Amino acid sequence: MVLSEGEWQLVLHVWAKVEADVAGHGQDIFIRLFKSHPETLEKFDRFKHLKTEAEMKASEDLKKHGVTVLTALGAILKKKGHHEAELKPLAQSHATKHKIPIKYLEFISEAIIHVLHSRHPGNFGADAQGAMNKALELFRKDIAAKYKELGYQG
Ligand code: HEM
């Protein structure tokens, strides 16, 4: 799949808002993920003891993790589809060290979309949401392809 320039512009316009508070958006997204799909929490040795939303909000390590994750994702989005080199180390650690199934990348995609919809309604109407969905689908398809090359394709 291929996004048009106009679709990329919608994606990077709302992402520019996210980047005004990377740490805050990172927290909301991981809390949404962990609350909606608790099984995902089990993949994180560092966080799986966290029992409540309050504990998650107070965790300094989870906040730092969320910043690392959104920073990596933002670098990929700003490539506008030319992201082969960025995806390679990411695919390798998630396939063979962390062991993250493609299904869980769909779950975090839904969490990102929910949080942008809640925080940026004026910059995230239906066309912008359609464009971000397409960007994230592109990301997932290209990581699934690398997963297969690396021997996991989980
Ligand atoms: C937008 C999707 C994602 C991005 C951009 C992303 C990015 C990252 C980055 C950059 C790191 C640190 C370096 C590394 O180990 O490669 C990381 C670590 C990790 N990722 Fe993700 N990731 C994503 C989705 C997920 C999902 C959905 C899960 C699990 C449900 C996951 C589980 C992990 C784990 C277990 C670590 C190690 C954390 C630690 O103990 O320090 N990732 N991820």
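The first residue you see is number 1, and the count goes up from there.
The backbone N, Cα and C atoms fix where each Cβ goes, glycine too.
Other Cβ atoms within 10 Å of the Cβ of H65 (nitrite binding site), summed over all protein chains shown, number 17. Per Swiss-Prot, the feature nitrite binding site maps to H65.
Annotated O2 binding site per Swiss-Prot: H65, in sequence order.
All chains included, 22 other C-beta atoms sit within 10 angstroms of the C-beta of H94 (heme b binding site). Annotated heme b binding site per Swiss-Prot: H94, in sequence order.
In Swiss-Prot, a published natural variant is listed as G122 to A, annotated In metmyoglobin. In the three-state DSSP scheme, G122 (variant position) falls into the helix class.
The two recorded residues, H94 (heme b binding site) and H65 (nitrite binding site), have Cα atoms 15 Å apart. Around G122 (variant position), taking its Cβ as the centre, 8 other Cβ atoms fall within 10 Å, counting all chains.
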